[PDB]
Amino acid sequence: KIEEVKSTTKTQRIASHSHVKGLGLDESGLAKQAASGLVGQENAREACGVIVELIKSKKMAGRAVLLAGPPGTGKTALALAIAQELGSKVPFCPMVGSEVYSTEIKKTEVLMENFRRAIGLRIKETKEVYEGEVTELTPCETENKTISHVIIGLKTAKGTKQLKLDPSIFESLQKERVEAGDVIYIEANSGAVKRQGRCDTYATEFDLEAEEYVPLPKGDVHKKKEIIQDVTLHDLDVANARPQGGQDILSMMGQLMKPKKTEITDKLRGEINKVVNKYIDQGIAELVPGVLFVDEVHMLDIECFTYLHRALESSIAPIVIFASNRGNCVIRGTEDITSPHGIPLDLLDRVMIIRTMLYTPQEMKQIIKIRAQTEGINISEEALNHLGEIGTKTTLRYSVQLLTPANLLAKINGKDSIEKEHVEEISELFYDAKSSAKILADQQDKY
Amino acid sequence: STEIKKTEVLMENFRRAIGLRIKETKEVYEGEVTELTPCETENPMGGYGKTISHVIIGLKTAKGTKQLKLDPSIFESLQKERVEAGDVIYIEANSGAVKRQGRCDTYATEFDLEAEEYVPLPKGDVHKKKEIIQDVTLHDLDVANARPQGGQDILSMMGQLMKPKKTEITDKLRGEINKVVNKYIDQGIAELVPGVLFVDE
Amino acid sequence: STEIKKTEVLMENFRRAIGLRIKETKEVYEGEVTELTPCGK
Amino acid sequence: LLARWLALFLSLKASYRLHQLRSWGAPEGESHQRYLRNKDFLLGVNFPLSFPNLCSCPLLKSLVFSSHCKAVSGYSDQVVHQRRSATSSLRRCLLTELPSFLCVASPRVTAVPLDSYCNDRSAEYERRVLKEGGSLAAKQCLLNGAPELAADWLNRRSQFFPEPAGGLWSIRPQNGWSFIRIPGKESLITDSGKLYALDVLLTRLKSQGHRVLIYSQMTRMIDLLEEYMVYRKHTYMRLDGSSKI
Amino acid sequence: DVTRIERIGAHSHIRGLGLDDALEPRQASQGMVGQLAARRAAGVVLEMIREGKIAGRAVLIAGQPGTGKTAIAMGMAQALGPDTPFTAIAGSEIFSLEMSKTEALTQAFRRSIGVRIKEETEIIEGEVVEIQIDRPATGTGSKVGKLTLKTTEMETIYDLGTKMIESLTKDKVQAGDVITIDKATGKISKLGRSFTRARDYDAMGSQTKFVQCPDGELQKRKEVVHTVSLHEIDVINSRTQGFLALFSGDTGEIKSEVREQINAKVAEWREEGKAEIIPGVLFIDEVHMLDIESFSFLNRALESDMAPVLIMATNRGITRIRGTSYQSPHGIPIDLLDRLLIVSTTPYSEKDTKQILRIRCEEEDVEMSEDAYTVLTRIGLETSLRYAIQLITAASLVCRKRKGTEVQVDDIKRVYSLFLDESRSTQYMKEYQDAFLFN
Amino acid sequence: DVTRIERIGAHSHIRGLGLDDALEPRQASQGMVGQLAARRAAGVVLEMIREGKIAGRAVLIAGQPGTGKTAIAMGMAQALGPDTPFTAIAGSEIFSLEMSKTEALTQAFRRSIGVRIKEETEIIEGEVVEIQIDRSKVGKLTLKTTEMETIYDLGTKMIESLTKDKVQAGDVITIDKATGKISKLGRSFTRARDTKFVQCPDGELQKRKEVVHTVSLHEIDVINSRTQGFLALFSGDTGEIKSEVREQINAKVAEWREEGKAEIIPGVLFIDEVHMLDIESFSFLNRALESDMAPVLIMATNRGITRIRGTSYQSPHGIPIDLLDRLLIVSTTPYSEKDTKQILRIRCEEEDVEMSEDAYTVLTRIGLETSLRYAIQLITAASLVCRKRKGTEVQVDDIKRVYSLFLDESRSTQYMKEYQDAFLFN
Amino acid sequence: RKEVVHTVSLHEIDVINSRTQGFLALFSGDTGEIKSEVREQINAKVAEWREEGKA
Amino acid sequence: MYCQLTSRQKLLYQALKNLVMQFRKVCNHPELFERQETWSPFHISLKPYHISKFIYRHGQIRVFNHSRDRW
Ligand SMILES: Nc1ncnc2c1ncn2[C@@H]1O[C@H](COP(=O)(O)OP(=O)(O)O)[C@@H](O)[C@H]1O
Ligand SMILES: Nc1ncnc2c1ncn2[C@@H]1O[C@H](COP(=O)(O)OP(=O)(O)O)[C@@H](O)[C@H]1O
Ligand SMILES: Nc1ncnc2c1ncn2[C@@H]1O[C@H](COP(=O)(O)OP(=O)(O)O)[C@@H](O)[C@H]1O
């Protein structure tokens, strides 16, 4: 008789690049005219094609490319297209040029955090663990007396064992306030203890208690498992520099204090490199060297640019992508010196430059269409042509930005779609950079 | 300031120029302890050897001596405090807490040396009461909430052995303090005095 | 410096340039310990 | 830094004793408008909002609410409901602890603190002493808060109304100190659209009072249904073909 | 007599945008008057904020000093209401000594995305009849006990657990206390004493006002809505037991790996229906204070799917971008100005000026004659609007000091002689040109 | 194959500094070519480093960009190798937020002078054949090599060590007899039944092994600085290290040097891009180069007569005459066509790619039109278009394709002059 | 048995009241930005002691 | 009554689209296919930092200067 269903969970939010799904190549490496949500830019998309081959080759260290071209030309969108084309597995580290100016560590070292974060590593961590209901807890003592050894009895649905354990595990059980009848998990590699709560066998022993009870664990008490960890080299560099691991008073204390950054010594990266080369030679690991993308690179300091010379040459370093949108600009921190793209010529020799074209009106229409069917809105043909008309006079971003304001006006007067009168009305409310600069230059006596 | 951003030094001074005027009672019992006398019930409850209904503490002050009656949980705390007859002690009537000040000055001769500073006998009655009209700036509330001073945890002791630092107090703490001083101003508990900030130069 | 004011680094170095010259006898005992006997009472 | 800590712990004891003496008498000047006294430079107790006065006054203790070991969000209104009649009322501006599940970030990696091996019999006792914690005084001082608080904690089981611990033992973070995670049982619902649909039907039917049978194909599915039905305490019974006659 | 913490300030009369349901501005409504073009536009972006589907959209409000840019910003703050987060930043506030600019903006963004959680829990709310606590003669410490609670209708006995016993005894709970216990949290709370059992009593154990005995069933539900920003979710996750950092603001430059992980787990709580996400507004007032370093952060921050709707305001013409040589519109780089829609405000007529002064006098409880409004309207066109808004209270106070009930024209001419307009002070600065310093 | 952390980078092809015994460089060997003047000069500097006897000395490698000034400085590091400290920094790496700019150079100067010592240790190594224990305590151990066996009476501090570390019969173990530490190497192959497996040691069980060890002079400062020093060595908490501690440690090492219990091993500081230093930092190099513990330092620069940082003054190399007077300047030179093609062959060996001889000719033309470095970057991208084409070898039309995909700086700058108003600022 | 005179400068009373163990900073130098609420409390107290004749 | 796949199920369902009871199991509950593992951070130790016996005997200013440090 009846049919029933439900769904009310909100979507992910729509965003200024969420229509980008890939580079839209064919198998020859040519760009399709419009595919994967992109249009145009073939002379750049083919080049980005060679760079996604370059990442997936793993062979190179410190190769770098610069996406250059006017505002609104899609340089960030193409860098996102590279990120989508690599999929989830390979790390892509986004960065903005003004992020180097930390107040906690030198600019020159904030770049090394990102360089070490853009190299990914995969590990088969063969952990082993004890878990169960604690049926017994009995410490053992030694000469001047103090604790020396521990008995813990554990029980699970598949058996029970009377374990013999290190007195640091007793100190750790005491810290977690573990008692008989508690269900606990112990990571034997790490001394770590997690108290889940009392076993459900005791679930009504009081009318009130603060606990939430848990079911008795399944399988044997003592067992090992092949956990697969995805981690960056930076996550090895930092965890050794201010360790929260282990069970002692010093690590337990150092976890609570303010987590200031610190200027990591090269010798520690030397140890991490020696360690991970052993994990690769044992066949435990896989390395996944990925991408560092520095958007707005043109306001790195000449300190940073002169450090990038040494970084991009390092046989460790990840592949790099830069973006810039500047002409013959003065390089920040130099005051005297003007160069292409806001980048010193000394660095500009070290990058393969990808040149980004401006759009024709007939490409504006096609981006705007693809954008409207991403915003989730319907538009009539003369209305879409009027956004293209505006796009010839103004800029690509402005013609996109008029869409949803017009869609609100459309449904505020009950229509299903944007009509030209809704775009034409919206253009009277929301000025652009060009038209505002006119009225602001006319009225300049009053501002 | 070197500690904190320019605009926050202005925002703190904008919060110094507003005062609460908040009035409350203090009530306390204090005096030299003349005796500690637990009082039994001749019938115990079933299965137990003896039972106490209350403890009497005799307290003395320059105005007189009074036997206070107290619930028997006090006797546990009166052996956390190392109390002996002829100490001077006080009990917070709004809270039930008890504290020891020292041996009473009348006994400051029973040894030629002893390792405590002797306390003069309290004056006024054994039970004291007053109102006080306390005043605090909203900036005092901002700092007292941003950096608590009670020591019964390692974060507070560590935070109190470390150097004190001015910190960029969030618009959320300002928000919560505004929400609660309204709760008391509506009830007539707290007066408010919008003050003046004067900047020279 | 980045931990102290410029005038402090002058003052520290002005104080490194004045020396005390203290005389004491060095007195070393060393060897295998043959016994220990502890000997208010 | 050990003597710093003990001299601090005693100074808090001295603060409550000073505050009473400082606030309940006015015997003019000590030899007729002459002579200061021991502790007279300690003025940190004269502030109305200082801890001894703030604890002695019943009311200021509520304007200084952000205590160092509680998850206070700030104030909110609350609603309370009767089970019978569905009648409800509003509580205006009360403190709230944050929900028990916002603490969900973790280090990706947790390294052992670095250790200096050395090739000498006298040297290896020193790193051993450091691995223990270098005196029982300093160890008890961080772990339980002060050596008197440790000596007390060892017997607090024998006291009716104990004080809080002062140490690292004063702290209890929402997950415990370990980052290791066992999946929350609510995940059974939110992993299956069928099990989510079932929970809204069982809350529908339990509110209506109807008796219900559930049929499934797989004994491994009946295990999943049972662990859900146990977790929501619905009452349950199962008769798979592996049940005895 | 009574006076709450919030009082009559520079925008307290504004209570919304005064739009009809067709999204047209009424000539005077909700405290807004005149200014049709910008109020219309503000209505559209307010509707876009309530829709919330789209991320990182932005608006710059522009026009003369003293023409309601901030008025319209507060108008939409009140029209949006308290349940959806609106963060006001004056552009100077990001220049911290505790943290860098890109951190201070990332905090200002993430403070402006709300995660909303219903906490529903079962409470016991009752009056204590009696308690028994049992303690071993020495032993391992296996404490046990019983507690009893009442209402005006019902009462019952609870057999107590081990952690309950310490939480009860920690707060000195006793017969005659009224308490509210949360069964899931394991936490007590104290409401006061009932009038009854407090007679069988000693030298004082407490001093507070009594509370009436609780009614209905002894066990009852509670519901709370939390509004927790992404910023405080990141701070709580930055260090264990970090909860005080939400108030002190002392956590600087939070690890990127926290934000990366919270962006995932906040999406999971939406897909579980466990928490709502409610994207709000960031109002960067006076944005021409941001450096070109900070604008270049906004270029690439304002394209995250977690970005709030961002509103600038500014009053500057062609002026150089702070921290650089380059002249540009509004003091903003075209790198950013290309990305956001500009809403243009307009100067005021006699009608608008008089109508603004009239709605201001209503909120300040002032009576003035139409002649006094005529001269104040003249003053508000001969001089900037804020000076006229500054004579109103002074004229009401001079009127009160001479015990008048209504402000007359000569009360305003008195106050105009007494407090100077900038244009008149900067004129007197010519006679004393030898006596003021550093011209 | 698998990839370790080190992969093919901008200097990976350089495996030394190819020289005859005469300190004359042959045309191409050890992975680098040409630069006959600069490489003969670098040979003489490499001998001054290896001799060690002269202290506080400097060479500045200067010349046009792309001329191998980092190449010879990186080859010199490979030729010097382990067992002598070499440390590299970029000039903008000393500008710490957390440490004085002048102290950061003082650390760089003293990472790069080594102390070397030798110590003798009684080490026991063998397969554990059997282990026994009782309830004070007593117990018995047996160890085996391929050439002997023993039984042993254990003492209490060993008993607690063997039992703590779960040492089991059939392990192969090393016992640090001075310290009670146990290292386990694996299990014997004959007990691999019921992981890592290994053969028993050779020779006798108890060897009085000699260990040579080296600590950088700075690494002694950090050990001395804190209640535990070595944490601050790795974690970077070393900052403003108290100069009276250095005044003691330098004088202490100066007596170990001559009582003969230690020897000091002068290393190298390579302060790359030296023109980034302020005149404040040059004022430190002016004087820190005149003390016995100073290493030799190599500095590299590519600047003409230029404004020195922190002033309006212009001087050669971007260095004040103040400091240039301390040092010897070796000039690199711009490459000829022959050397240019030969570098491209060696990069093609190091990247492992084949290309046509006329492909090497057109790529050499591109190299001479674009100052080499851009042509080196085309090699890899050409091979990737060849791989897209399923080609065996890079052809001229693979290079002409990739040359149109990726612009050099000159064509990029020329195209930036067409749309000159569309980019921001000029 | 005697009374004695101490001279102590107002800054030391300001530092001693700045934190729980403030007197260590009189020697260590490691203090700065003393809260203005302390300095104006010390004015009131030191003026009060002068009116009470005690200092 | 109809049901969507959950956000986690859709991944495994596509892997099956790329043997009908192996297909039903994932659609019914993903714990029938793979149980959610007990996650924990990656645990690591470096080498212990080796300090020479010579440096430990003669090489700390806390030790070799103790007679001076007394003054
Ligand atoms: N080729 C393209 N294909 C699809 N979307 C594009 C393309 N070029 C630009 N866009 C879109 O238009 C806007 C401007 O591009 P963007 O990458 O932001 O420019 P810019 O490099 O100057 O910062 C973004 O919404 C972007 O996703
Ligand atoms: N349209 C308006 N309706 C009502 N009051 C307004 C209006 N425009 C401005 N005001 C009021 O006049 C004053 C000037 O507005 P303000 O927001 O401060 O100007 P702006 O931000 O543009 O410089 C404020 O007191 C404000 O409340
Ligand atoms: N002599 C050489 N033999 C082999 N490769 C060289 C040689 N000289 C330069 N190279 C290569 O050309 C690049 C340019 O020289 P480099 O030393 O890096 O110049 P610079 O330091 O001025 O930027 C080197 O990084 C290396 O890849």
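In chain A, numbers come from Swiss-Prot; the residues present are 2-145, 152-454, in order.
Per deposition record, electron microscopy, 3.3 Å.
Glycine is no exception: its Cβ is also placed from the backbone N, Cα and C atoms.
Some features that Swiss-Prot has for this protein:
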{"type": "BINDING", "residues": "A:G70, A:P71, A:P72, A:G73, A:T74, A:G75, A:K76, A:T77", "note": "ATP binding site"}
{"type": "MUTAGEN", "residues": "A:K76 to M", "note": "No effect on interaction with NOPCHAP1"}
{"type": "MUTAGEN", "residues": "A:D302 to N", "note": "Abolishes ATPase activity; inhibition of MYC- and CTNNB1-mediated transformation"}
{"type": "MUTAGEN", "residues": "A:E303 to Q", "note": "Reduces ATPase activity. Decreases interaction with NOPCHAP1. No effect on formation of RUVBL1-RUVBL2 heteromeric complex"}
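Features recorded in Swiss-Prot, as mapped to the structure shown.
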residue : record               : DSSP (3 states)
A:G70   : ATP binding site     : coil
A:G75   : ATP binding site     : coil
A:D302  : mutagenesis position : strand
Env. residues of ATP site, Cβ within 8 Å of mean position of A:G70, A:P71, A:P72, A:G73, A:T74, A:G75, A:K76, A:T77 Cβ: A:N332, A:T363
For A:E303 (mutagenesis position), what is the tally of other C-beta atoms lying within 10 angstroms of its C-beta? 26
Determine, using Cα-Cα distances only, which of these mutagenesis positions is closest to A:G70 (ATP binding site): A:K76, A:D302, A:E303. A:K76
Can you grab the distance from A:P71 (ATP binding site) over to A:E303 (mutagenesis position)? Cα atoms, rounded to a whole Å. 12
Using a Cβ cut-off of under 8 Å to chain F, which of the recorded positions A:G73, A:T74, A:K76, A:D302 qualify? none
In the structure shown, which of the binding-site residues A:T74, A:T77 has the fewest other Cβ atoms within 10 Å? A:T77
Which of these binding-site residues has the least crowded Cβ, counting other Cβ atoms within 10 Å: A:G70, A:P72? A:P72
Among all the protein chains here, how many other CB atoms are within 10 A of the CB of A:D302 (mutagenesis position)? 25
Among the recorded positions A:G70, A:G73, A:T77, A:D302, which sit with their Cβ under 8 Å from a Cβ of chain E? A:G73, A:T77, A:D302
Please report the number of other Cβ atoms within 10 Å of the Cβ of A:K76 (mutagenesis position). 25
Tell me which recorded positions (A:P71, A:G73, A:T77, A:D302, A:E303) have a Cβ under 6 A from ligand 1; sequence order is fine. A:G73, A:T77
Distance [Cα-Cα, Å, rounded] between A:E303 (mutagenesis position) and A:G73 (ATP binding site): 13
Pairwise Cα distance for A:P72 (ATP binding site)/A:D302 (mutagenesis position) [Å, integer]: 12
Among A:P71, A:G73, A:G75, the binding-site residues in question, whose Cβ has the most other Cβ atoms within 10 Å in this structure? A:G75
